[PDB]
Amino acid sequence: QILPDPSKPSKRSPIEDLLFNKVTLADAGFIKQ
Amino acid sequence: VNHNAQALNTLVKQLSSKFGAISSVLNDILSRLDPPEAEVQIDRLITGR
Amino acid sequence: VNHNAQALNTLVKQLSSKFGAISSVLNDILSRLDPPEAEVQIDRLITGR
Amino acid sequence: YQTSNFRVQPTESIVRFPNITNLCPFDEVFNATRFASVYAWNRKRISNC
Amino acid sequence: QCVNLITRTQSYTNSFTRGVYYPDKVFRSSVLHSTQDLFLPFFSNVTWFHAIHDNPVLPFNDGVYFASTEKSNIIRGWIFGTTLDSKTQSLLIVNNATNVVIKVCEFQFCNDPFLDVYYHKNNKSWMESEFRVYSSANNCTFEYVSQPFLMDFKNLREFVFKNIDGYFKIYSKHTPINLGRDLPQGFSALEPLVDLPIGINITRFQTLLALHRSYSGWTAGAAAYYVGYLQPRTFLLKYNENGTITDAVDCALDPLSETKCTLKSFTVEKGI
Amino acid sequence: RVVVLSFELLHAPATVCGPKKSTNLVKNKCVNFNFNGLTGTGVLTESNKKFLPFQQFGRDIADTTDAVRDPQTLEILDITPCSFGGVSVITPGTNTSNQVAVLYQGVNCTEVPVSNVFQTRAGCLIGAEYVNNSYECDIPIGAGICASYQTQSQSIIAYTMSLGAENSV
Amino acid sequence: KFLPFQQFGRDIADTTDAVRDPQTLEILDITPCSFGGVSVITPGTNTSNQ
Ligand SMILES: *[C@@H]1O[C@H](CO)[C@@H](O)[C@H](O)[C@H]1NC(C)=O
Ligand SMILES: *[C@@H]1O[C@H](CO)[C@@H](O)[C@H](O)[C@H]1NC(C)=O
Ligand SMILES: *[C@@H]1O[C@H](CO)[C@@H](O)[C@H](O)[C@H]1NC(C)=O
Ligand SMILES: *[C@@H]1O[C@H](CO)[C@@H](O)[C@H](O)[C@H]1NC(C)=O
Ligand SMILES: *[C@@H]1O[C@H](CO)[C@@H](O)[C@H](O)[C@H]1NC(C)=O
Ligand SMILES: *[C@@H]1O[C@H](CO)[C@@H](O)[C@H](O)[C@H]1NC(C)=O
C-alpha cells in the first residue's frame, strides 16, 4: 500500500494515488496557459 | 490552497474599485477628461492599486 | 494582555484624527459643507480609517 | 536572474457591428410624387432608424 | 360603447419562487452569481384577480410581475402610464393573434378599456375594433410591431415589466404545466424578449379583454390573472453549463438563505 | 422644392443616427477588438460555447470577458489575452563566460520574437542545448530542468536533473 | 459625582459616558445602544434546513 505501484504510469503508491485524487489542485497550470 | 486562491481573487477584484476616483477603467478617465484633470484620477488609481 | 490593549487603544484613538480633512466628526462634514466637497472630505476620512 | 517582462503587442484593430439593415431612408421624402404647399407644408416624424 | 367590467373577485396567493429572469445578456456557465436587482421576492403576496362581465386601476411600483393561465387569448394587452387623461404619453400593447402592436402616444382611454370582436360581413369579418379602448390618438413618438407575445395543457404565461432610464423592458416565459396548481413549485427563468426606448414615465397600468359579441351582445367570459410587485433584492443565481438560470436563493428570505449567500454556495456544511 | 431637417436631442433615448460600419475579423492573432462597444485586446478563436439566443457576452468567474458573439455572423469567439511573460537570463559567472541563455517564462516557443530553442514547462528556453543526460542540478530552471556550463568547446546545456546515484541494498 | 462646574464625562479613550442634565442637574450615564455579530448555526443542508 505504500510502495510504488509499477502497473500505473506514475510510480506512486496506492495511498499516494488516493492522496493526489483527494486534493483538488487549482493553480497548477504551467506548460499551457 | 484556498487561502492563496482567495488572496489572488481579492487582488483581482480590487482592480475594478475606483478608490474614490471618477471611474475605475483608465481609458474612460483618459478620454473623458483633459490630461491635467485626468492626471489626478489616474494618480489616485495608481496609489490605490 | 498589554500589547493587545495598546493596539485597541491606538485603533480607537485613530478615530479622532483628521487625516487631512477639515474635521473628524462625519456629522460636521455633512452639516457644515456641501456634497461636492463634503463627499470628498468624507472619502478622505474613509481612506484614512 | 529575472531581468524583464515581455508582451505580445496587438498588431491591428478590428471593429464589428451588426448588419446595417433597418433604415427608413429619405427616398420617401425626396422622391415624392407631389410635395405640399407652404401654408400646408408637409411634416414627418423620423424615429427608431 | 363604454360598458363597464364592474368586477374584481380579488384574492391573495403565495408567489413561491416564480418571477426570476435574466438580469443581463451575459453568458455564464456552471457559476453562482450574486445580482442586486429588482426582483419579485420569494413567498410574497400576489393578488389573484378574476374578471367577469369597478376598479381596474393598478399602480406600477418599480415594476410588475404578471401571470395568466387562460387557455385562449382572453388576455390581449396592457395600458401603461402616469396619468391617462390624454395629456402625456401612454404606452399601449395589443395582441391580434398574428402580431403585437406597441404605441406610446396619449389616448382618451374610456374608464373601462377593453376590446370587442363582433363578427362582421364588412370586409369578411373579425376586425377586433378599438373605438372606445382609447377613442383618440395624437403626438405618437414611438410605435412598434413584432411577432405576438401571447403564443399558443395549462400554458402558464409569465411577464415581467419594468421601466429604467427611459427603457421599458419586458421579460417573459411560457411554461406548460399539468397539475395546474396555480403557480407550480419549481424553477423557470424569464428571457428578455423586448426592450423599448420609450422614455416616458409609467406609474399605473391596466389589462385588456376580448369580449366577443353574441350575434351590445358582449358574451360573458372569465379571465384569471395574478399580479405581483418587484422590489430591490439580492439574489444568488445558479447558471448551469448551458448558461441557464437553474436555481436561485433570495438572500433576505431567512437566516439559512443569508448563510447561502455569504458562503456563495447552495450547500452548507455543519458549522457556525 | 425645399426640405428642412430638424434634429431633436431631447433627454429621451436616442434612436436615429448614422451607420457604425464594421471591419473585416482576424482570428488567431493578437488584435485590438471592439464588438458592439465591448472593447479589448487579445486573440480571437473559434469556440464551441453555446450561448443562449439573447446572450451576447461570456464572463469568467472573476468577471472578465471570455467570449463574444459576432454581431454579424452569429458565432461565439473565445478571447484569450495576449502572451505576456517574464524574461530571465541564465548565466555562468562572468568570471567564467559572457555567454547566456534566456528563459521566456510560461510562453510557447512559437510566439517568441519580441538558436537552440527548447520548450520546457517553465517556458521557452533559448540559447541552451538540451541533452539526454542527468547531472546534479546547477542552475534551477523550472519543472525538473536545470542548466549548466558544459564541455562536450564550452556551451550552456539544459538537462533533467538527477536525484542521486541509484543503489540497491 | 460631578463637580458643580462640570458638564461632560469622559472615558480613558476620550468618549463621553455621562452628562449632567441642564434642567434637573442630574447625572445620566450614556451607554451605546446595542450591537453585535449575528451567526447562523446549522447542521449541513445535507442533514436539515433547520
Ligand atoms: C504552441 O503552439 C502550437 C500552435 O501555435 C500548439 O500546437 C502547441 O500545442 C503549443 N504548445 C504549447 C506548449 O502551448
Ligand atoms: C429616387 O431617389 C434617388 C435617390 O438616390 C434618385 O437618384 C432618383 O432620381 C429618384 N427617382 C425618382 C423617380 O424620384
Ligand atoms: C391585427 O390583426 C388583424 C387580423 O389578425 C389584422 O387585420 C390587423 O391589420 C392587425 N393589426 C395590425 C396593427 O397589424
Ligand atoms: C444543456 O444542459 C442539459 C442538462 O441540464 C444537457 O443535457 C444538454 O446537453 C445541455 N445542452 C447542450 C447543447 O449540450
Ligand atoms: C448579415 O449579413 C450577411 C450578408 O453577407 C448575412 O450572411 C448574415 O446572415 C447577416 N446576419 C445578420 C445577423 O443579420
Ligand atoms: C428648572 O426649571 C424647573 C421647572 O421646569 C424647576 O423645577 C427647576 O428647579 C429649575 N432648575 C434650575 C437649575 O433652574
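So for chain E, numbering is Swiss-Prot's, and the shown residues are 14-23, 27-69, 80-178, 186-248, 256-312, in order.
Backbone N, Cα and C define each Cβ position, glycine as well.
In Swiss-Prot, the entry for natural variant E:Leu18 to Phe states: In strain: Beta/B.1.351, Gamma/P.1, 19B/501Y. The structure shown retains the original residue. Shown in sequence order, E:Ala67, E:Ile68, E:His69, E:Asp80, E:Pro82, E:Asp138, E:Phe140, E:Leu242 are the residues of the chain, 6+ apart in sequence, with a C-beta less than 8 angstroms from the C-beta of E:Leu18 (variant position).
Here the residue is the original one, while Swiss-Prot reports the natural variant E:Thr20 to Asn with the comment In strain: Gamma/P.1. In sequence order, E:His66, E:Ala67, E:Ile68, E:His69, E:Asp80 are the residues of the chain that are 6 or more apart from E:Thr20 (variant position) and have a CB within less than 8 Å of its CB.
Swiss-Prot lists E:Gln52 to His among its natural variants, and the accompanying note reads: In strain: Omicron/EG.5.1. Neighbour count (other Cβ atoms within 10 Å of the Cβ, all protein chains): 11 for E:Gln52 (variant position). In this structure, E:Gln52 (variant position) is part of a beta strand by DSSP.
The natural variant E:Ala67 to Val is recorded by Swiss-Prot, whose note states: In strain: Eta/B.1.525, Omicron/BA.1. DSSP assigns E:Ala67 (variant position) to a strand.
Under its natural variant annotations, Swiss-Prot gives E:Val83 to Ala the following note: In strain: Omicron/XBB.1.5, Omicron/EG.5.1. With a 10 A radius on its CB, E:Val83 (variant position) counts 10 other CB atoms from all the protein chains. DSSP assigns E:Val83 (variant position) to coil in the three-state reduction, placing it in neither a helix nor a strand.
The natural variant E:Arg102 to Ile is recorded by Swiss-Prot, whose note states: In strain: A23.1. Under 8 Å, Cβ to Cβ, and six or more positions away along its own chain, E:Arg102 (variant position) finds E:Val120, E:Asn121, E:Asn122, E:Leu141, E:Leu176, E:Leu241, E:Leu242, E:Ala243. According to DSSP, E:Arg102 (variant position) sits within a strand segment.
Quoted from Swiss-Prot, the note attached to the mutagenesis of E:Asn121 to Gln states: Partial loss of biliverdin affinity. Neighbour density for E:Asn121 (mutagenesis position): within 10 A of its CB lie 21 other CB atoms from the protein chains shown.
E:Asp138 (variant position) falls outside any helix or strand according to DSSP and counts as coil. E:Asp138 to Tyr appears in Swiss-Prot as a natural variant; the accompanying note says: In strain: Gamma/P.1.
Remark: E:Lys147 (variant position) has no non-local neighbours by Cβ distance under 8 Å and separation of at least 6 in sequence. When secondary structure is read from DSSP and collapsed to three states, E:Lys147 (variant position) falls in the coil class. According to Swiss-Prot, the naturally occurring change E:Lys147 to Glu is described as follows: In strain: Omicron/BA.2.75.
Annotation note: E:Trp152 (variant position) sits in a coil segment as assigned by DSSP. Quoted from Swiss-Prot for the published natural variant E:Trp152 to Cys: In strain: Epsilon/B.1.427/B.1.429; when coupled with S13I induces resistance to NTD antibodies by changing disulfid bond in positions 15-136 to 136-152.
The annotation that Swiss-Prot gives for the naturally occurring variant E:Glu154 to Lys reads: In strain: Kappa/B.1.617.1.
Where Swiss-Prot documents E:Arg190 to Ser as a natural variant, the accompanying text is: In strain: Gamma/P.1. In sequence order, E:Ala93, E:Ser94, E:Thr95, E:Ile101, E:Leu176, E:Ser205, E:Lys206, E:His207 make up the list of same-chain residues 6 or more apart from E:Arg190 (variant position) whose Cβ falls under 8 Å from its Cβ.
Looking at Swiss-Prot, the entry for natural variant E:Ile210 to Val says: In strain: Omicron/BA.2.75. DSSP assigns E:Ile210 (variant position) to coil in the three-state reduction, outside any helix or strand.
Looking at Swiss-Prot, you'll find the mutagenesis E:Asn234 to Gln noted as follows: Increased resistance to neutralizing antibodies. Every protein chain shown contributes to the tally, and the Cβ of E:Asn234 (mutagenesis position) ends up with 14 other Cβ atoms within 10 Å.
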Long-range Cβ environment of E:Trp152 (variant position), under 8 Å and at least 6 residues apart: E:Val143, E:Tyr145, E:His146
DSSP three-state assignment (helix, strand or coil) for E:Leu18 (variant position): coil
Variant positions: E:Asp138, E:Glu154 - member with fewest neighbouring CB atoms within 10 Å: E:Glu154
Variant positions compared (E:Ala67, E:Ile210) - highest count of Cβ atoms within 10 Å: E:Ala67
Cα-Cα distance linking E:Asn234 (mutagenesis position) and E:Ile210 (variant position), given in Å to the nearest integer: 35
For E:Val83 (variant position), the one of E:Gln52, E:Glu154, E:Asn234 that lies nearest, given that the recorded positions are compared by Cα: E:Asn234
Assigned element (helix, strand, coil) containing E:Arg190 (variant position), judged by DSSP: strand
DSSP-derived structure type at E:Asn121 (mutagenesis position), helix or strand or else coil: strand
